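Peer 1: Encoded as structure tokens, here's the structure I'll be asking about.
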Amino acid sequence: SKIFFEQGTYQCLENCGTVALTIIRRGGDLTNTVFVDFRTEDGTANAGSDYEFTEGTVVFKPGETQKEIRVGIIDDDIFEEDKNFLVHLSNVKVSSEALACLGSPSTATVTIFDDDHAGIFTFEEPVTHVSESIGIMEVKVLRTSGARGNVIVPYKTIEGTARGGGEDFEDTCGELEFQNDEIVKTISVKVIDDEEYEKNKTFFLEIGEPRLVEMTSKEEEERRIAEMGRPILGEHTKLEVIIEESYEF
Ligand SMILES: [Ca+2]
Ligand SMILES: [Ca+2]
Ligand SMILES: [Ca+2]
């Protein structure tokens, strides 16, 4: 009798390649032979660009309340904001081999989350404490908001009350190479033991501007939003390293 959409709202990723939506019959009749016509309407997302066209008929054989439809999701590499498109149910039968009914929701809203932000690069903490022991130390550099593309993130150590050159820490410079879909990377810095106490030895580890490696009204804002999917620095671009002393014994 009543036949409608499981979830009034769906969501997916642009690279999902496709998105499954489920339809149901509530009751008011048993079985069998009910089929529902579905089709996609455009929201802020358009067919042929953000997704694929999607119309067909769904057949209900006996003893079943669950059928799924699948809409193709078009993927490219151009950063976009979130966009939506609708899927409508219509023309219920009426086997004749009845009357209505629509049911609710007869339409679903699919949200396509984009996966082309080159990422925001940041340290996890503004300050870290480490003992003189432990020699080398691992420092994670994060890529958030997106993993798309090969990004190069430069870094270096800045001498504080703690001196480098082989006194307190061993100077380190270079650039981390973030592969596509890759998120985390560690920086190794050599902390050495002093025959000497001193106090609160502080030195810094900084990351520079990231950059990626080589190889109409709507279209304009579309290309402007695209320029916002480039690699940028995050909340913490500089790490202060405090060194704890002792414990002799
Ligand atoms: Ca898209
Ligand atoms: Ca994409
Ligand atoms: Ca895209």
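For chain A, we keep the numbers from Swiss-Prot: what you see runs 404-500, 514-631, 686-719, in order.
We read in the header that X-ray crystallography, 2.7 Å was used to get this structure.
Keep in mind that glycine also has a Cβ here, set from the backbone N, Cα and C atoms.
Got these off Swiss-Prot a minute ago, pasting:
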{"type": "BINDING", "residues": "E417, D478, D479, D531, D532", "note": "Ca(2+) 2 binding site"}
{"type": "BINDING", "residues": "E417, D479, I481, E483, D530, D532", "note": "Ca(2+) 3 binding site"}
{"type": "BINDING", "residues": "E548, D610, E612, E715", "note": "Ca(2+) 5 binding site"}
{"type": "DOMAIN", "residues": "524-624", "note": "domain 'Calx-beta 2'"}
{"type": "MUTAGEN", "residues": "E548 to L", "note": "Abolishes regulation by micromolar Ca(2+)"}
{"type": "MUTAGEN", "residues": "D584 to V", "note": "No effect on regulation by micromolar Ca(2+)"}
{"type": "MUTAGEN", "residues": "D610 to V", "note": "Abolishes regulation by micromolar Ca(2+)"}
{"type": "MUTAGEN", "residues": "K617 to E", "note": "Decreases affinity for Ca(2+), but retains regulation by micromolar Ca(2+)"}
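What's the neighbourhood like for each of these?
Peer 2: Secondary structure at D478 (Ca(2+) 2 binding site), taken from DSSP and collapsed to helix, strand or coil, is coil.
Counting every protein chain shown, the Cβ of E417 (Ca(2+) 2 binding site) has 21 other Cβ atoms within 10 Å.
Around the Cβ of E612 (Ca(2+) 5 binding site), the number of neighbouring Cβ atoms within 10 Å comes to 9.
Counted with DSSP, the domain 'Calx-beta 2' (524-624) comes out as 0 helix, 54 strand, 47 coil.
Sequence-distant contacts (6 or more apart, same chain, Cβ under 8 Å) of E548 (mutagenesis position) comprise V607, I608, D609, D610, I713, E714, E715.
Taking a C-beta cut-off of under 8 Å and a sequence gap of six or more, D584 (mutagenesis position) has these contacts in its own chain: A578, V607, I608, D610, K617, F619, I713.
Cβ-based neighbour count (10 Å, all protein chains) for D610 (mutagenesis position) stands at 13.
The number of other Cβ atoms within 10 Å of the Cβ belonging to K617 (mutagenesis position), over all protein chains shown, comes to 22.
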Peer 1: Quick one: which of the recorded positions (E417, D531, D532, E612, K617, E715) have their CB closer than 6 Å to ligand 1?
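Peer 2: By the Cβ criterion, which requires under 6 Å to ligand 1, the hits are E417.
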Peer 1: Should any of the binding-site residues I481, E483, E612 have a Cα within 10 Å of the Cα of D531 (Ca(2+) 2 binding site), which are they?
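Peer 2: If one measures from the Cα of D531 (Ca(2+) 2 binding site), the binding-site residues that come within 10 Å are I481, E483.
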Peer 1: Between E500 and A514 this deposited model leaves 13 residues unbuilt; compute the CA-CA distance across that break and give it in Å as an integer.
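Peer 2: With 13 residues missing, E500 and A514 have Cα atoms 11 Å apart.
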Peer 1: Specify all same-chain residues, apart from the site residues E417, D479, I481, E483, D530, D532, whose Cβ lies within 8 angstroms of the center of the Cβ atoms of the Ca(2+) 3 site, ordered by sequence.
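Peer 2: So the additional residues around the site are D478, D480, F482, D531, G699.
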Peer 1: Which chain neighbours of the Ca(2+) 5 site, leaving out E548, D610, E612, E715, have a Cβ atom within 8 Å of the mean position of the site's Cβ atoms?
Peer 2: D584, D609, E611, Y613, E614, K617, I713
